[PDB]
Structures are given as structure tokens and as C-alpha cells.
Number of protein chains: 2
Amino acid sequence: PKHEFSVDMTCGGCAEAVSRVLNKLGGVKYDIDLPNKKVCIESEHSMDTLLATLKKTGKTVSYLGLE
Amino acid sequence: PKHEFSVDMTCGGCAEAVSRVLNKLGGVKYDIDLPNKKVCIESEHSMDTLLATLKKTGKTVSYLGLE
Ligand SMILES: [Pt+2]
Ligand SMILES: [Pt+2]
């Protein structure tokens, strides 16, 4: 399943932070689009799990849907 | 007790993310200095709680000491 999220990232360090939390989660294939504030994730993890992992950064997060 | 941390923040959004995870922890009084990449926290929470809360954000954190 391929999930897409809005993540409020403003600088490269913001993007690195998201990468670090996703790395620590494991079991994910992710793609981070900094200028458009999007994080695309392919994973067997539930959307709830991905959402909670992203919210751990303290950044504003929302769901852009599947596929 | 005032704990002091180095936190690799490189934009205002980075600073706000740190404030959010601290707010959610609760029981903290803090000051975030962006240009100097320093967070100062007054709290009864253990430094282990504080550190883990900061590290949860995906940013590079290290501990500077007390005051
Ligand atoms: Pt995508
Ligand atoms: Pt940032």
C-alpha cells in the first residue's frame, strides 16, 4: 500500500528529521518532497502507525490518501 | 532545575516542532534559541524523559548540563 502525507517541512533539516523518524520505524519505503511538503510511504504498516510516527516530529501532519 | 540541550534546528519550523513535543509532554517551562541551536528546559521530569522527548523529533540532540 502506498500512502501519501502532508508534512509541514520548511528546511532541509526538517526533511532529515522525517527521514530519521521513518528510519527508526523501519519496514518502510519512503519518498520526501520538501518543496511540496509531501511524504510518500509504501509500507505494510497501518496508516495509523505511519501517521503517529510522522506526528512524532512535532510537525503538522495530515493524510493525502492512498494509491 | 534548568536542563540545557543542543538541538540541531535550522529554521523556525524546526523550533516550533520542538515546542510542540514539549507542550505534549507537559510540566515544562522552556526557552528555544534558534540561532544558537539551544533549548533550555525547567522541569521536574528526568533528563532521560526530556532527552527522549527531544530525540523523538528526529533532530540531532545532545545534553549540555545544568544550571
Ligand atoms: Pt506518492
Ligand atoms: Pt526546519
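We number chain B the way Swiss-Prot does; in order, the residues shown are 2-68.
Positions of Cβ are set from backbone N, Cα and C atoms, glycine also.
Features as listed in Swiss-Prot:
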type	residues	note
BINDING	B:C12, B:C15	Cu cation binding site
MUTAGEN	B:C15 to A	Impairs Cu(+)-bridged heterodimer formation with ATP7A
MUTAGEN	B:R21 to E	Has no overall effect on Cu(+)-bridged heterodimer formation with ATP7A
MUTAGEN	B:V22 to A	Has no overall effect on Cu(+)-bridged heterodimer formation with ATP7A
MUTAGEN	B:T58 to A	Has no overall effect on Cu(+)-bridged heterodimer formation with ATP7A
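Here the features listed in Swiss-Prot are painted onto the structure.
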residue: B:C12; record: Cu cation binding site; Cβ within 10 Å: 15
residue: B:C15; record: mutagenesis position; Cβ within 10 Å: 26
residue: B:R21; record: mutagenesis position; Cβ within 10 Å: 15
residue: B:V22; record: mutagenesis position; Cβ within 10 Å: 19
residue: B:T58; record: mutagenesis position; Cβ within 10 Å: 25
If one measures from the C-alpha of B:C15 (mutagenesis position) to the C-alpha of B:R21 (mutagenesis position), what distance in angstrom results, rounded to a whole number?
10
Less than 6 Å between Cβ and the nearest atom of ligand 2 is the rule; apply it to the mutagenesis positions B:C15, B:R21, B:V22, B:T58.
B:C15
B:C12 (Cu cation binding site) and B:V22 (mutagenesis position), distance between Cα atoms, whole Å:
16
What whole-number Å value do you get for the CA-CA distance of B:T58 (mutagenesis position) and B:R21 (mutagenesis position)?
10
Could you give the Cα-Cα distance between B:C12 (Cu cation binding site) and B:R21 (mutagenesis position), in whole Å?
15
